[PDB]
Amino acid sequence: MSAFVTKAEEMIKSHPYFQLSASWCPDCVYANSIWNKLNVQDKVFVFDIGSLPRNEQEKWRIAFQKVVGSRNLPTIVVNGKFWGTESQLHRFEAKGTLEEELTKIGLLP
């Protein structure tokens, strides 16, 4: 695409810690719940994409697919690359090693 691919690169440049979530989805509520409970909405940048109709959704879908390859929300992109998914959150929490994992990336002290 380029028109969208190039713009995507500039986004991850200054905003590498970006999370593509929804506005009102059963999955978004989870990612937003943990982030809102951990009080870590400053070190990371989360953006919701629900207002955008089906026309804009398609564009974003293809764009994200070119950046990492995820045609589904929510999504966790770290240092300009898919580092975590909606399943990784529940998979790590279940084991009880999510906290340690979050510190590895350099999010928590």
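Determined via solution NMR.
Quick reminder: no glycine exception, Cβ is built from N, Cα and C everywhere.
Listed in Swiss-Prot for this protein:
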type    : residues : note
DOMAIN  : 5-109    : domain 'Glutaredoxin'
MUTAGEN : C25 to S : Impairs activity
MUTAGEN : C28 to S : Impairs activity
Three-state secondary structure, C28 (mutagenesis position) (per DSSP): helix
DSSP residue counts for the domain 'Glutaredoxin' (5-109), split into helix, strand and coil: 53 helix, 16 strand, 36 coil
